[PDB]
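This report concerns only the one structure given below.
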Amino acid sequence: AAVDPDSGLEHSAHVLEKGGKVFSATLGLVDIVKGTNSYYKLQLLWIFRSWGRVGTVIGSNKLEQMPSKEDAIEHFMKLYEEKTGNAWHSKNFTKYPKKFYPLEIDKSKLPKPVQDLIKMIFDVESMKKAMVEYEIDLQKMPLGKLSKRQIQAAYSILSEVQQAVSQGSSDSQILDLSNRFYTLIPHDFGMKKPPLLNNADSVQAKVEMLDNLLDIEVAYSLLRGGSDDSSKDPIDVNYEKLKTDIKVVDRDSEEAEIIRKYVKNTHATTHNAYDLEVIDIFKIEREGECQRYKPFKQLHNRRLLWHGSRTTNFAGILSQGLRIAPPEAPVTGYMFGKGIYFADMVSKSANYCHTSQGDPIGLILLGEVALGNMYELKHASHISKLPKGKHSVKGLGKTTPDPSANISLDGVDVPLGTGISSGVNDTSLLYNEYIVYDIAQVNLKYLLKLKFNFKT
Amino acid sequence: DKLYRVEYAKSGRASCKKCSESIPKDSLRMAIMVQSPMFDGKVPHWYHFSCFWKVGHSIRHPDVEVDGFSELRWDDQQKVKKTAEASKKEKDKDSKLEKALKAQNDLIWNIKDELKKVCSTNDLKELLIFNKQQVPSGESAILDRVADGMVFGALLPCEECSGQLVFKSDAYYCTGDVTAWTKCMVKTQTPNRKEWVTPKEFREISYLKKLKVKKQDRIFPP
DNA sequence: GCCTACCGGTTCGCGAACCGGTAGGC
DNA sequence: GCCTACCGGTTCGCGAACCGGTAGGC
Ligand SMILES: C[C@@H]1Cc2cc(F)cc(C(N)=O)c2O1
Ligand SMILES: [Zn+2]
Ligand SMILES: [Zn+2]
């Protein structure tokens, strides 16, 4: 990391490191019962100590010049151990009672709608606002990159909570994981106590947070880099970083009428809170997504299905394709385990865009997902391994798009019929879900841009 | 936990928030707990007991609102209770309990300042260590646990976390660590404890124990 | 969280005093 | 042969000063 500007000597003297270990650590401590939720940043520029309650004006600091450079190591490693409990070097860290825990820090030639697409998916201040509702620390998280091993442990703590919640474990067991999580990931609750992770959807909410938070740091990783040479334009630099060939499907096109039909037709009767309005249609072609999908063009039963996600995620979804949840993450929220989920209805998928009356525009996908021999399920069931010969899973719903009006498209079955009753009604799903447990089975075809019309 | 706090001045150093003069040592003083601007933690705003009631604060029921009320001396509790404002068997057991509650309050206080007269802090520290007790930080708190130890008994370790239980207002709270991340939350009015064993070194133990002290359990507020 | 007045425990500084060696007087 | 006024040097006694660990304050 760089120098903390609270010292006032940020662009004057560099932060020091002895060969490998950088003399700079950001500690944290939270006790849900007491309500304390604090930070403690230590640095060696001069020694600098910062402390207070995370996400508020509560706190103070002490910049202090040393007599010498060897006295700095003495003052630094002493202050460190006094606060954290451990020595500066260690094989594995161990938390100590009421001591702190250290956090692991690390002229454009394109169409106007395509420029707006980059404008929409690379505005990171919009992604910052998106995290404000989650209560993630807004102050130093953009400059302070939280480690990958750290976030995996944060995922692991969430998965431990769901396990603890499922079999009604002790309050202390839950208290620990709630403490552990908020220590590991600094939250901003202001002057009130961190809430206990006791619910089934509270872990899901914090699981979704980590998924979104990750994609913002990924969006930064794309934006920060490349070759800054005076030749290409700023928007073109970010376009090439997406690693995809995006084209604008004209409204006069015959295939464009099919999508607008697929949008208009497959709106849910129950999801009457909003009304869609297709602003644009983009034909999308990822880098080498056809090379990996070649195997599954042999596979039968290929369907063109909807998949919605936050506008923040589309920065990463274009660059890496659709990805399955990590193995450390919790299975909560998912109906049939971790995998890429799809819907035959635009509305059901459109809810995952997370739009409001203030933020109207939203992005939804259409991918040629090779379902193949399907494993049909009625009730929710967390699966680990698929049955033999099955390449996908299907959640059977009450309403299904008319199978006698299934139009084809480039050798892909598009179920754009209106809703009718299904074959079986002993299910706990209202609409269909299509699940693939392999990132190769999906092949993204179209990216849409949708305006939502509410009534308030 | 509580908003307010009352105790005898642990030092004649702290100033009074209203009048800004030094609150003298061992004097009745009251506080209001506020959020410290300098660090993540509550801090007491100490007032002179006289000055506390002119700022405009009106504690309806001190015993349930103010912290450290039960630890005060019996006659001093009544001063707070009055100044805050400005059937046969039922009333008998009610009245006779308050008789036994005073009996227990000023029994410990007689025992407390008896040890303060005769014993130094190091003697009281080594008293607790001999009885396998955690030595607390603070002068007042040391003889508070020694007096608790002698009258009722040497507190046995906790059931799960193996820590030290401590009397706090209305119950014995566990102060140990169930884990490194979290504190233990065991609480009880009837804790486990063996008998208090004073070492041979006590030429005034016959004088202190001669103050009509028989076997009895901790009595609590209603 | 960090600052600092307070506590006990030891050292330090300096003048009184103790003391032995001595040279001028008778 | 004593006595004794004078001087250099060691000890002794006691209050000032020093100091590290810490309970209380904000
Ligand atoms: C992962 C969730 C579950 C789910 C079901 C579904 F039918 C569609 C979606 C989606 N992202 O459009 C979806 O996202
Ligand atoms: Zn006052
Ligand atoms: Zn315990």
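The numbering of chain B matches Swiss-Prot: 6-91, 224-359, in order.
Quick reminder: no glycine exception, Cβ is built from N, Cα and C everywhere.
Taken from Swiss-Prot, the feature Zn(2+) 1 binding site applies to B:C21, B:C24, B:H53, B:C56, supported by experimental evidence. Taking Cβ-Cβ distances under 8 Å and a sequence separation of 6 or more, the neighbours of B:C24 (Zn(2+) 1 binding site) in its chain are B:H53, B:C56.
Swiss-Prot lists B:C295, B:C298, B:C311, B:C321 with the feature Zn(2+) 3 binding site, giving experimental evidence as the kind of evidence. When secondary structure is read from DSSP and collapsed to three states, B:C311 (Zn(2+) 3 binding site) falls in the strand class. When other Cβ atoms within 10 Å of the Cβ of B:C311 (Zn(2+) 3 binding site) are tallied across all protein chains shown, the result is 23.
Residue counts for the domain 'PADR1 zinc-binding' (B:225-359) under DSSP, split into helix (H, G, I), strand (E, B) and coil, are 58 helix, 14 strand, 63 coil. Per Swiss-Prot, the feature domain 'PADR1 zinc-binding' maps to B:225-359.
Under 8 Å, Cβ to Cβ, and six or more positions away along its own chain, B:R18 (mutagenesis position) finds B:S27. Swiss-Prot lists B:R18 to A among its mutagenesis entries, and the accompanying note reads: Abolished DNA-binding.
Secondary structure from DSSP puts B:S25 (mutagenesis position) in coil. Every protein chain shown contributes to the tally, and the Cβ of B:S25 (mutagenesis position) ends up with 8 other Cβ atoms within 10 Å. While the structure shown retains the original residue, Swiss-Prot records the mutagenesis experiment B:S25 to A with this note: Does not affect translocation into the cytosol.
Secondary structure from DSSP puts B:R34 (mutagenesis position) in a beta strand. Counting only same-chain residues six or more apart in sequence, the Cβ atoms lying under 8 angstroms from the Cβ of B:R34 (mutagenesis position) belong to B:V11, B:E12, B:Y13, B:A14, B:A19, B:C21, B:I28, B:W51, B:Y52, B:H53, B:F54, B:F57. Where Swiss-Prot documents B:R34 to E as a mutagenesis experiment, the accompanying text is: Abolished binding to DNA strand breaks.
Mutagenesis annotation in Swiss-Prot: B:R34 to A, described as Abolished DNA-binding; the structure shown retains the original residue.
According to DSSP, B:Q40 (mutagenesis position) sits within a strand segment. Here Swiss-Prot notes a mutagenesis experiment, B:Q40 to A, with the remark: Does not affect DNA-binding.
Quoted from Swiss-Prot, the note on the mutagenesis of B:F44 to D is: Strongly decreased homodimerization. There are 16 other Cβ atoms within 10 Å of the Cβ belonging to B:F44 (mutagenesis position).
Among the mutagenesis experiments that Swiss-Prot reports, B:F44 to A is described with the note: Abolished DNA-binding.
Its own atom aside, the Cβ of B:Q241 (mutagenesis position) has 17 Cβ atoms within 10 angstroms in the protein chains shown. In Swiss-Prot, a published mutagenesis experiment is listed as B:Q241 to L, annotated Does not affect auto-poly-ADP-ribosylation.
Within the same chain, residues at least 6 positions away in sequence whose Cβ sits under 8 Å from that of B:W246 (mutagenesis position) are B:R78, B:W79. While the structure shown retains the original residue, Swiss-Prot records the mutagenesis experiment B:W246 to A with this note: Decreased poly-ADP-ribosyltransferase activity upon binding to damaged DNA.
Spatially close to B:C298 (mutagenesis position) yet at least six residues away along the chain are B:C311, B:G313, B:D314, B:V315, B:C321, B:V323, judged by Cβ distances under 8 angstroms. Looking at Swiss-Prot, the entry for mutagenesis of B:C298 to A says: Decreased stability leading to impaired oly-ADP-ribosyltransferase activity.
A mutagenesis experiment is reported in Swiss-Prot for this position, B:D314 to A, and the note states: Does not affect auto-poly-ADP-ribosylation.
Same-chain residues at least 6 positions away in sequence with a Cβ under 8 Å from that of B:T316 (mutagenesis position) are not found in this chain. According to Swiss-Prot, the mutagenesis experiment B:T316 to A carries the annotation: Strongly reduced poly-ADP-ribosyltransferase and ability to regulate chromatin compaction.
Apart from B:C295, B:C298, B:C311, B:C321, the Zn(2+) 3 site neighbourhood in this chain, defined by C-beta within 8 angstroms of the site C-beta centre, holds B:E296, B:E297, B:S299, B:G300, B:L302, B:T312, B:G313, B:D314, B:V315, B:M322, B:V323. Rounded to a whole value, the Cα-Cα separation of B:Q241 (mutagenesis position) and B:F44 (mutagenesis position) is 39 Å.
B:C295 (Zn(2+) 3 binding site) is 44 Å away from B:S25 (mutagenesis position) when you measure Cα to Cα. Closeness to chain A is evaluated for the mutagenesis positions B:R18, B:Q40, B:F44, B:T316 by Cβ distance, with values under 8 Å counted; counted residues in sequence order are B:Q40, B:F44, B:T316. The 6 Å Cβ screen around ligand 2 retains B:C21, B:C24 from the recorded positions B:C21, B:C24, B:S25, ordered by sequence position. With a cut-off of 6 Å between Cβ and the nearest atom of ligand 3, the mutagenesis positions B:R18, B:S25, B:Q40, B:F44, B:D314 reduce to an empty set.
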